[PDB]
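J.: Dumping the structure here so I can ask a few things about it.
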Amino acid sequence: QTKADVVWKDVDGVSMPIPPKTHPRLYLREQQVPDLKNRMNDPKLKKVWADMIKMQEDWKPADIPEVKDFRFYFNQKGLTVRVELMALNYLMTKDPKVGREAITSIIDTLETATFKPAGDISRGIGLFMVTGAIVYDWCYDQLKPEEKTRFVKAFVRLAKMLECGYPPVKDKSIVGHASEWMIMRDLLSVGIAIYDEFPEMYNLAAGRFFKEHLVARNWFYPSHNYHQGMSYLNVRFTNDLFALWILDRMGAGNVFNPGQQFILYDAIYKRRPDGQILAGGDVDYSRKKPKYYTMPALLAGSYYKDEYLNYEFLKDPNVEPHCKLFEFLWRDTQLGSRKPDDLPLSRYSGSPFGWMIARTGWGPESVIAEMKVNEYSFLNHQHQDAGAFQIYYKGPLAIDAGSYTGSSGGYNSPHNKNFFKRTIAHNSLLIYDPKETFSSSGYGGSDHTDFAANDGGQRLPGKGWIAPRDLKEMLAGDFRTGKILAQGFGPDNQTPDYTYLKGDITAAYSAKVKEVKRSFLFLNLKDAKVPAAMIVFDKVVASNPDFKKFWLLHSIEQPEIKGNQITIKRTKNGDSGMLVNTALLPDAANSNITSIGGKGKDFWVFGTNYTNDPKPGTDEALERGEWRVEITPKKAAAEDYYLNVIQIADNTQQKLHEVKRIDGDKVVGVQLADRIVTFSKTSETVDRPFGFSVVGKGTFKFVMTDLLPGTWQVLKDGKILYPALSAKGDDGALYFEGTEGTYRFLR
Ligand SMILES: CC(=O)N[C@@H]1[C@@H](O)[C@H](O[C@@H]2OC(C(=O)O)=C[C@H](O)[C@H]2O)[C@@H](CO)O[C@@H]1O
Ligand SMILES: [Zn+2]
């Protein structure tokens, strides 16, 4: 970590650091050179070094693939490993000979290397460049002049092959491949290295980083989450952190908003007791291999001295071979670790996310609930899933359906364009305009289509469903998808009885709607037999009554529908959770409850099924799901309200809680167990007096939402009960306890 000591100057109105005139300055500075001897003698890093020396042997000829993937180069072997270890050895011994061998071992091949086109080859080329930059900066004072010219020219030749182009003016700065290794590690590392001879490279690489990449990352960082889904969180957040470490070790301090520290807590909250991670954005599923965020936990953990993240890394302290050197140089072996068992049970991610993760524990019995507004969309690996909810408990119950890969293909698959990334795949809301079109001409890198299917979902923002170049372009465009209206959890911070969230998601949709709102209320019922519930209350106003509205609930197994009750079970893979939904609004007379699914109908989108069967032996628990429940109004209307109450329990639980709808003037609500929860009848702010009646035994906990913040008064049976309570602005809510009787609220 150290304090910045380089000189800053504005370039085109943007402050940027200037590389110091001194070597070493890549991945470390002179200041930390003498500390390598101890890292060699630190046993936890002994194995790491041992591993790298093993990596020195060449690929045995017959085992070389022939299709030279990025997977082939990231599994680094042979000469390039050797020269890195020579260059390191040169820092440690100062020995002219050791340094000169590194320079001549690498230089010929660096200027000659050829790279056959293959999947994400820029990764290979980029890592080759790193190898070169290490020798160049680490052995700078052993370089002959002719050699520097040779190296500079080799680097430029290699740069011109990178996908972002050289100059690096191509692709995207918030998402996409240019948001990965090519600029934040690879191009940056070389530019730093050759700055004395050819500063243009640094000026371009870091130019774009500070002008674009950084600005866009600092903007969302304060909310401690990431937008690329729970798989690509790995590569993308890793490359942010490479920039972090690189520039700090250059002498530029931490250039990112320090909130970066808390981003990976979101992964921790999503860990299932079966070793898997809660789904989101582009992911696949497995029950064979637990998922880890090894590199992010390492880099962020060690830089910010964070024990919760460090523990995360300690789960599987095995870094990909091309990164073993960065473990060795940057890993904090002194830093401690803690299990997550003592963290608060709910975490909130503010603008531009508006996301709640809610839990009932950290052990085998944990319910895990996710609630999402989405203020903006980042595209790429993010799905158009505004308003979506997800519930796991002893297995996935209320699912985030579909899968990234399968029989359909991968990123470019029909299944991606037409189901996976679309609203229909999610526990959200559909409003079907038969005449809506969805421009997709810019999506993906293969198999381009001008349009994608109509799923009655949210728009495809951007110029044909591509991400914007950067934050400026984003904000000037059409990527806004909603607004957080209210949020909170309490009354205790550690074990909140409820978790609350409300968003206006109207902007996610086309002019087909006038207003779309969703209020989630998750209750931690603090009880083994039935440990959680979630109330969802929606307002949908369409530009045309004849636009069919849908409410969706996805599952793995077939749901049973019995009147106003929906029962979903897990009976496979050792899961045994149960979700039961009580449909309160629309009421039985205006409600159509229908299931769709089974073979041929699992990825169904109005007349067409976007087949995506797993590659044999994968997704063994079928978490890409096979069934969904649709709730539609019988009666065509511009304005409809949905009110659904979910309960979680073991699929062996006979008796659950009875759910009563509460109807007052101005408000609509739900009573179950000892919880009372109310909403504005119109889902707009309540600013006049209102009331309702409670009937039932014992003490109740009340959460009244949609209130005008200020001082409310609470009466019961005509007499003052709480002369003055305060509804605050963030949640617009009252919380209090009370027994049965007839209530009035004054303001
Ligand atoms: C700008 C963004 O929409 N670019 C797309 C790539 O993300 C996508 O590549 C897939 O995703 C990734 C990755 O982002 O790490 C790696 C693999 O190359 C792909 O699985 C490509 C694929 O055609 O399309 C877009 O250019
Ligand atoms: Zn999804």
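Residue numbering in chain A adheres to Swiss-Prot, whereby the residues present occupy positions 26-772 in order.
Determined via X-ray crystallography, 2.3 Å.
Every residue, even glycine, has its Cβ placed from backbone N, Cα and C.
Reproduced below are the annotations present in Swiss-Prot:
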ACT_SITE  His202  active site
ACT_SITE  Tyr257  active site
ACT_SITE  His406  active site
BINDING   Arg96, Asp145, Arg148, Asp196, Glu205, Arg261, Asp307, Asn405, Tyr429, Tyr436, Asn437, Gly470  N-acetyl-D-glucosamine binding site
MUTAGEN   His202 to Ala  Loss of catalytic activity
MUTAGEN   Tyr257 to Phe  Loss of catalytic activity
MUTAGEN   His406 to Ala  Loss of catalytic activity
MUTAGEN   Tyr429 to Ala or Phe  Impaired catalytic activity
J.: On a C-alpha basis, identify the one among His202, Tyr257, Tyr429 that is nearest to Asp307 (N-acetyl-D-glucosamine binding site); the candidates are the mutagenesis positions.
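T.: Among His202, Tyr257, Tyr429, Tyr429.
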J.: Filtering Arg148, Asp307, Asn437 (binding-site residues) by proximity to ligand 1: which pass a Cβ cutoff of under 6 Å to any of its atoms?
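T.: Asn437, in sequence order.
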J.: How far is it from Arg148 (N-acetyl-D-glucosamine binding site) to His406 (mutagenesis position), counting Cα to Cα, in Å?
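T.: Spelling it out, the Cα of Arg148 (N-acetyl-D-glucosamine binding site) and the Cα of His406 (mutagenesis position) are 19 Å apart.
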J.: Give the number of CB atoms, excluding that of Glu205 (N-acetyl-D-glucosamine binding site) itself, located within 10 Å of its CB.
T.: 25
J.: Just going by other Cβ atoms within 10 Å, which of the mutagenesis positions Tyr257, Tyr429 has the emptiest spot?
T.: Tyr257
J.: How many Å separate the two farthest-apart Cα atoms among the N-acetyl-D-glucosamine-binding residues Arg96, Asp145, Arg148, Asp196, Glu205, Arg261, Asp307, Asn405, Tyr429, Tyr436, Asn437, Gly470?
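T.: Comparing all Cα pairs, the maximum is 22 Å.
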J.: Just to verify a number: CA distance, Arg96 (N-acetyl-D-glucosamine binding site) to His202 (mutagenesis position), in angstrom, no decimals.
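T.: Distance (Cα to Cα, whole Å): 15 Å.
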J.: Which ones in the same chain are close to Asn437 (N-acetyl-D-glucosamine binding site), with CB under 8 Å and 6+ residues apart in sequence?
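T.: The answer is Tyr468, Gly469, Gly470, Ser471, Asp472.
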